Amino acid sequence: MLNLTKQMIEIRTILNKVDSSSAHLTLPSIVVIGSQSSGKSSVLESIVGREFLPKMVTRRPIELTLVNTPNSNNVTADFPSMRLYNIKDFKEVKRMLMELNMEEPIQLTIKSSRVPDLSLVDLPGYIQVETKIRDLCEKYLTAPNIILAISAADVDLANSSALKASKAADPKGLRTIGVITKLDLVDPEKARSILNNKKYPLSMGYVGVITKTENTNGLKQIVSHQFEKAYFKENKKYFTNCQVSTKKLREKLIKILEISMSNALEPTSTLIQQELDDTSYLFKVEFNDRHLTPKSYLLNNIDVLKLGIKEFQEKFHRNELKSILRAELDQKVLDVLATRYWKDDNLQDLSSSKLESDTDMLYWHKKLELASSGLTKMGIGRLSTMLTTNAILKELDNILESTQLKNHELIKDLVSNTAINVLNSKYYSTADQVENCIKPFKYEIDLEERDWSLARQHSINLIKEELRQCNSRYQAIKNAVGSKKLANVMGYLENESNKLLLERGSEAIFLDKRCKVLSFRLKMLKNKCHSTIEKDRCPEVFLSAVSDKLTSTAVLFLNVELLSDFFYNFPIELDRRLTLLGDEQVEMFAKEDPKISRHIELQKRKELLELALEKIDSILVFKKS
Amino acid sequence: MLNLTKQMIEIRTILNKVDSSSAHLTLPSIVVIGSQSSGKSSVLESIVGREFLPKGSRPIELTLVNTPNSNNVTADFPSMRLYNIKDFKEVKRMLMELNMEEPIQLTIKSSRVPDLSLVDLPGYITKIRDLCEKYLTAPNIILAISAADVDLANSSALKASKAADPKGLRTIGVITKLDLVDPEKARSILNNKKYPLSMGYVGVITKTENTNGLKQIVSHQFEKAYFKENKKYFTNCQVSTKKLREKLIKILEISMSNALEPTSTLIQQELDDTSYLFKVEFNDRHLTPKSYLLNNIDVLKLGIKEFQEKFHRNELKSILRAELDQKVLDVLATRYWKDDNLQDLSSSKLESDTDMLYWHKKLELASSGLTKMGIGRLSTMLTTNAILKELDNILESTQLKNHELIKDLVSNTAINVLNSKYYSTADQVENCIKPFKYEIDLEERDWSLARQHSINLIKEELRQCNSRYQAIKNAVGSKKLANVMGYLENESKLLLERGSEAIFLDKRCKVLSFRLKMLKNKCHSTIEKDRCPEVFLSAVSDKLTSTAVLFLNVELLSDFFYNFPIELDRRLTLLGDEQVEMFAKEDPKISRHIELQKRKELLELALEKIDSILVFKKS
Amino acid sequence: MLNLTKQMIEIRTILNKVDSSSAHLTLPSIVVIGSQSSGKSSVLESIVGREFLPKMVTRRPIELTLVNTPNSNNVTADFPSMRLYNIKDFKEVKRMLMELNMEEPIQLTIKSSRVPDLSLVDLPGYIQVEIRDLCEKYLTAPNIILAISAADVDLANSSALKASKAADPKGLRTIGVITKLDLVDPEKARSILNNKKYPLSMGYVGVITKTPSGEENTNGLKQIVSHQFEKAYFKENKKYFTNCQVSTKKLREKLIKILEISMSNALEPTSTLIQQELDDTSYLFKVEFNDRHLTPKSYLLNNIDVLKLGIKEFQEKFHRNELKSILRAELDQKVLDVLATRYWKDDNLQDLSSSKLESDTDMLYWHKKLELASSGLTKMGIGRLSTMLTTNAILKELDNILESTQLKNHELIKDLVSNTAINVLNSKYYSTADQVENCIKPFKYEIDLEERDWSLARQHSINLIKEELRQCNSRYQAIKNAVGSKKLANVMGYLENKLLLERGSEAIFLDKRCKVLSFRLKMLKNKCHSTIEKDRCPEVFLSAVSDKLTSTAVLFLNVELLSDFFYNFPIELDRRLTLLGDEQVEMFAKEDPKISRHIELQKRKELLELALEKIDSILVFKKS
Ligand SMILES: Nc1nc2c(ncn2[C@@H]2O[C@H](COP(=O)(O)OP(=O)(O)O)[C@@H](O)[C@H]2O)c(=O)[nH]1
Ligand SMILES: Nc1nc2c(ncn2[C@@H]2O[C@H](COP(=O)(O)OP(=O)(O)O)[C@@H](O)[C@H]2O)c(=O)[nH]1
Ligand SMILES: Nc1nc2c(ncn2[C@@H]2O[C@H](COP(=O)(O)OP(=O)(O)O)[C@@H](O)[C@H]2O)c(=O)[nH]1
């Protein structure tokens, strides 16, 4: 013979933590139901020995855990699902429960030397026949749970909603104890009649109580009992074969809960071992019994990414940076040529032999200057810098996608933001110094034959491709409209011959006109622009030559100020940013991937179920002795 | 040629301090009534020298005090303390925030200020009616304010003075806005044929921090020589704020000294009565609240010391065993009296195993049922209540029987002291109890002793049962309910319930009777006749108690009786001056005591003052 | 050559500080307009590179100044039109713009090494034209119009392009910008840009400022992301966008280029406007204030000195007996009223002409008649009278000195001075008041009066009647000015037993006093000559006795109140003036309208000179 309800309540509360399980339901609890004003709060406060229950309607279920604490002469409260502990003032507790109703069971624990080791549930706002109410009656009123029906006595037992719902939840009254309140408001003759009832008979009988009337609130319950005890000692003979007073209920609940919880110990062990055996298989199959620490997972996957960036570092600083850059400046040259040269009516004049010393010989010399300045004073500093920045940021996205981090968005953003944070710190340093080192190209260059030659081959290839893009777009209209139907629209808009159709036709004219321009220029580049300082009024070659000088000088200052510094500092910064993440964030970050969430959640269950079972089995082995 | 107004005002002030007296009302005060939005505020603010009325950003009991070397102008609110308001902006707020028959007692102190007492009744006059009688009818001087722009022949503020004083002495007239009206019509206003007053009439004008003291000097300079520039247009007249003030000063001097003779009379009349009441009801015995509280607490402290002696011993042992007696009965009902085989326990010799086993098992469950019941907790709480109960008895026997606030402080500090030791006592008791949780020992000395107890315990139980049983016979019928009893045995309102109770009481009395016979003759030998539950349970109850009562005195009692006086004393010192008066005034006779002696002291102070002034004023 | 937009926008901001000019008007700014939900706030935020516009109702326009601050990677915002500078948190910028909408333009400036040098005016949403009193004003003068139009909407139905023709027929100062190019076919997009209904010289720009998918706004990420997608679409659809201007990059490039051309061309006419505006303001300054500068603080102090001068010049002269006379005026009026309050209403006043009395009771009745009269003037309460008289004398005279100075138009200063003066005088109130009643102790009786004092006494008492009963009778002449019937001796009788019945009672009182003073006049002149022997004329015994107290009264008025005032008043004033803040002094000075004009005119000249030095210099360089 030994009382282990303290331990059994720990098991129930442990099992209450396993996500969606009928395991905790197998361990009974004393559920309290009673009409509003039937004295239900009064009988509860009597068990606790203090006031804390506020008396609006539908206060919402209160999962009350009474825990006996040695060396604690005072009464304390704890709302764990809010990390609130050792509340010595019960007025605060009373208003906390009021603040909460402004179905979710309030997790509140009471700890004191006076209090017995119990588990109770305060079911509030009743039903007098006339959905959410249906849910609580299934969740709390069923299972092995003991029902405490609070009857007021100054009410007929057929009229009480408490006993009516009790028979509905039962009947036969095997797991129902009926408490009869306001025993003082009825003659001891009828009081004994109500208790020894025969309409609503219960296995765990009836208890008759009187509960009316620390120092201000402790003495309150002492005064209340003095009166209750008085009435019962005086009317002793009137209450033959009767269970009466607060003391006898505390006594009853203690006896019944021990019987109830321990009888449910073998059923719960079977059910736990059952869920524990299913959950072990799932672990060994989906995740091959591998333990997963979230902060570890997080850090190890960052090491992989940090490795990926070292691999990118290896194959980038090179002519690859020249390529990304020159490709952008190639497009600027093409724009400089269209906005200046290509639209000019006398563009054919450059292909001619004769020249007029003053007016026309200087016209092209001036044109070539503001075309060159247009490109050199364009903004190479910001361009180069903001170009190579996107390049890194983009390759980072590729590295992130080629790793397990492809499933974690919150991590991916951390990496991306911290990457741009690193890059930004050197934006000005890079951009400004790049502009300063590209100034010698802003006003003519003393280029060698070698420089001029390389530029010429590139310019030919540039215009080759530019012309091939225009012809294809011209042929695109030629086929989509009709070879002949095209000439109809073109000649009409031109007015040399005769809505949606005219748009295609007008475009086709521009393209027809462009190709002619690019053709007489491409042909010239191949047949004429051979000399350096002499053939200088060959824009395509000169512009490409200055852009070659601009690119090779920019890529060197991009490395020194931006590239090198990023590769060193980014890992160091990334690590710093990770250590800033609290345990909470890290779990959420890792739980993004549903496979990893599934992983985290399954082991949390396994460990909790293992904890419950160990406690149960050690108790069972002892109980079998 | 002395102006003892400062003292006469002082006398009026302290006579207003007495709970219920018409002595202060005898002493005159310049009551002011004026036309609403005319300039009722402006006229008063001029007398003082600063702005304060909430009419610009209920009745104000204004008390002007002349103070030496106080070049600055300060304000007091004796009812709200503060006592020094330099900046008059917060005074303006104070009169507006307080305005959200009650007199606002405001005091103004400065060297510019003359010695005067005034009352500011708002605008024109169940509430309005009382203000008209309370301050105007009495021997208090009246002042009327209006506006020159509105009808001058029709003045409600002057009409109210005519209604309260038709063709009377104590009245002073005031006319404002003299800049808007010509000096001709204003000449007929002062020496009027319509409303003549023996005190006189005066004409003035009030238009347009010390920026507020400059504002009064601007408005005074505004029309200083205006009364000079047209001397004939105002000859045989009382003109300017300077002479108005001089008038209020000299009239009050006489008015207050006129009323000084009947007041000294009425004071003595109301003092001889109060000194008679003190002589008859209290016998001139003085009452200091703090002293009364401490002296009565000392009496209570002694009552606890006297009880400490008459407690513990067997007196504590008796209460504990009586509660254990009830548990033995409850254990016996739950494990014996509701069992058919109860006779088998005596009648014949038990079987070789099964029958001996069952009855030996039953006393083990019953013993554990008693020992593992929760004695520690039970014991502690029994004695805890015992102290609180006796504490109330000591309280009701004393002078504190009328003082609930104290009774609660006492009952609270006691439970706090007892609570301090609850765990240590209960736990200690549960330890000394454990060696009795599974032990079949003792001797015939305590067995024969517990046997005799078991007889008497079953006896009084049978008595109470028979009584209740035979009492239902009277309520229904000896042969009437007897037939109704048999009606429930074959089928196996009030009468069906009373019958079902009687069926139980019948067999129970027969159950206790056969058990009583057993205990008498059969139960005798110690450990041999062990299966005599009522005896074994009485033996264990006598041990449980004896051991418990020892640690109840060790842990709980000794510490209570030592520490409780110390903490009670500590808690009383934590009471404020306001608390002490409230705690003591709870008894109506004690409230009467203080109320009377407060009036007595104040009336003696007024008289000693008023008398000495009369000795001077006659010479 | 160089791009002096940064310097040109600095000039435009100065020209926005001159309270009455069309100077800033002649310098270009990019006025942005577009229908609600067309990407107007989205295009501005792409240039800025940070989210800053609130998304509340969009009330008053935003004067958006963009400063390219070197070494500042971090994008910071400042609200110059309030004391709020380098704001790092753009949430607070968003909510400040929102708070400022709870019709002047909102002065907001963005600083960064990323942000270009640009002037922009964010005009309210919808731009329907219908009301648009802001649009008419801002879309005119030399200003570039940026017409934000969404591609998903027909160009003919665009609110921005409509107003652009309504303000600029022929697109000579309008840049068309077509947003939402991602909600339109690239062939149709090229169609919108290569328009013919609304063709513009400045061009059309196709943009995509779509956010594709929380420190994302702290850095330039959200923005980088939005551009990366935009750059993708125009690289993929490069083939379709032939002879088109596409991307935010090209728009930012265009805005920078165009603004330079615009601002530099508009520079030359603006200098001509500033030069005239300065010449006009310099002229007024020469002709109104002979080109003399004004320092509000210096001005006030200098005028205070002139005021402090008057008090010193008033101190030396006004002491002697000039105050003693003002005290004699308000003390002889009490010798006048000692009789009226007592001695006058006596019927036995006549029998003293006979000079026959009884040694037992007749010689006792007239002795205590003068003991009550001698105490009715010595216990009168002159302390408060003399002190507050002199206090008010000093106070009135101070206002005179203030009108005598330029301080006549500044009331706040006039208050400050008078407040200080009364405070200084207050600190000596009781001290003086008590000293006037302390020195009057043996003078409360009559032993102090001699034969020599009686000389001026008998004569100044007949001279008392002289001036007073002539000026008081001059006002008795003021009644016969208005009118006439009267009748006229009969009114007095039927009263003795409407309007004129009131003067009948006035006349009956005057008749009594006119005879009562006269039989005294004919007697006291040739009756009482002796000092100790003759003691029955109160008029001669009190008119000089009050003035014998008056002589002893001005002495202690000087000792306590007067000496201290003249000493401590400049000291306390100088102290009280230091307390005044630079904001308070400007407000105190700006009380006079001529001074408030002076301050404004020289401030305008200063700003105008500042701006011109900058314009003229830029022009010299540009003309080379
Ligand atoms: N007379 C009497 N009143 C009681 C008793 N028990 C509870 N009450 C009163 O019943 C009233 C309302 O019930 P309450 O205690 O709030 O419990 P509820 O049923 O949760 O509302 C309170 O005012 C209690 O004092 C009792 O046993 N006797
Ligand atoms: N011109 C002039 N206005 C006065 C005079 N007396 C009072 N007032 C005006 O009366 C108005 C309101 O009266 P107030 O002084 O607030 O006293 P209230 O009657 O308590 O409201 C103010 O605007 C005053 O300026 C006066 O003698 N001359
Ligand atoms: N698809 C697409 N949406 C855009 C584009 N530009 C802006 N938006 C969206 O257009 C909506 C309203 O535009 P907003 O910038 O507020 O224009 P405003 O109302 O004229 O200031 C916003 O929800 C933007 O996300 C774009 O270029 N493409």
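The residue numbers of chain C are those assigned by Swiss-Prot, with the residues present covering 184-238, 242-288, 298-325, 337-419, 451-734, 747-873 sequentially.
So this one's X-ray crystallography, 3.2 Å, going by the header.
Placed from the backbone N, Cα and C atoms, the Cβ positions cover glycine too.
All chains included, 20 other C-beta atoms sit within 10 angstroms of the C-beta of C:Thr244 (mutagenesis position). If you look up Swiss-Prot, you'll see C:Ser224, C:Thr244, C:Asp317 marked as Mg(2+) binding site, on the strength of similarity to another entry.
As annotated by Swiss-Prot, domain 'GED' applies to C:780-872, with the evidence given as sequence analysis.
For C:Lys223 (mutagenesis position), other Cβ atoms within 10 Å of its Cβ number 30. Looking at Swiss-Prot, you'll find the mutagenesis C:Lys223 to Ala noted as follows: Loss of stability.
Under its mutagenesis annotations, Swiss-Prot gives C:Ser224 to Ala the following note: Loss of GTPase activity. Look at C:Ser224 (mutagenesis position): DSSP puts it in a helix. Residue density at C:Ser224 (mutagenesis position): 22 other Cβ atoms are found within 10 A of its Cβ, drawing on all protein chains shown.
Quoted from Swiss-Prot, the note on mutagenesis experiment C:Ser224 to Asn is: Loss of GTPase activity.
Quoted from Swiss-Prot for the published mutagenesis C:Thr244 to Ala: Loss of GTPase activity. Abolished GTPase activity.
According to Swiss-Prot, the mutagenesis experiment C:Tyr520 to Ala carries the annotation: Dominant negative mutant that induces fragmentation of the mitochondrial network. With a 10 A radius on its CB, C:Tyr520 (mutagenesis position) counts 10 other CB atoms from all the protein chains.
Secondary structure at C:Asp542 (mutagenesis position), taken from DSSP and collapsed to helix, strand or coil, is helix. Looking at Swiss-Prot, the entry for mutagenesis of C:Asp542 to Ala says: Impaired dimerization.
Quoted from Swiss-Prot, the note attached to the mutagenesis of C:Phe805 to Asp states: Impaired mitochondrial morphology. C:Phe805 (mutagenesis position) is surrounded by 23 other CB atoms, counting those within 10 A of its CB over all protein chains shown.
DSSP gives C:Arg824 (mutagenesis position) a helix state. Counting every protein chain shown, 11 other Cβ atoms lie within 10 Å of the Cβ of C:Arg824 (mutagenesis position). What Swiss-Prot notes for the published mutagenesis of C:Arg824 to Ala is this: Loss of GED function.
Close to C:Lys854 (mutagenesis position) in the fold, though at least 6 residues off in sequence, lie C:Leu515, C:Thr518, C:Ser519, C:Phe522, each with a CB less than 8 Å from its CB. Under DSSP, C:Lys854 (mutagenesis position) is assigned to a helix (H, G or I) in the three-state scheme. One mutagenesis experiment named in Swiss-Prot is C:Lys854 to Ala, and its note says Loss of GED function. Abolished GTPase activity.
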Take the Cβ of C:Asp317 (Mg(2+) binding site) and count every other Cβ within 10 Å, whichever protein chain it belongs to.
24
Alpha-carbon spacing, C:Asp317 (Mg(2+) binding site) to C:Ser224 (mutagenesis position), which is rounded to whole Å:
8
Of C:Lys223, C:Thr244, C:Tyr520, C:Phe805, C:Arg824, which is closest to C:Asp542 (mutagenesis position) if I measure between C-alpha atoms? They're all mutagenesis positions.
C:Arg824
In this deposited model, 11 residues are left out between C:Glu325 and C:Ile337; how far apart are their Cα atoms, in Å?
7
Find the one among the mutagenesis positions C:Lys223, C:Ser224, C:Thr244, C:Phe805, C:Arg824 whose C-alpha lies closest to that of C:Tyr520 (mutagenesis position).
C:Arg824
Please identify, among the mutagenesis positions C:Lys223, C:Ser224, C:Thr244, the one with the smallest Cα-Cα distance to C:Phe805 (mutagenesis position).
C:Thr244
Please report how many Å separate the Cα atom of C:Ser224 (mutagenesis position) from that of C:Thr244 (mutagenesis position), as a whole number.
10
So if I take the mutagenesis positions (C:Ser224, C:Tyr520, C:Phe805, C:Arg824, C:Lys854) and measure from each Cβ to the nearest atom of ligand 3, which come out below 6 Å?
C:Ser224
If one measures from the C-alpha of C:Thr244 (mutagenesis position) to the C-alpha of C:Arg824 (mutagenesis position), what distance in angstrom results, rounded to a whole number?
50
Where C:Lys223 (mutagenesis position) and C:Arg824 (mutagenesis position) are concerned, what is their Cα separation in Å, rounded?
58
CB contacts for C:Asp542 (mutagenesis position) [other CB atoms within 10 A, all chains]:
12
Across the 3-residue unmodelled segment, how far is the Cα of C:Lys238 from the Cα of C:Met242, in Å?
5
Three-state secondary structure, C:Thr244 (mutagenesis position) (per DSSP):
coil
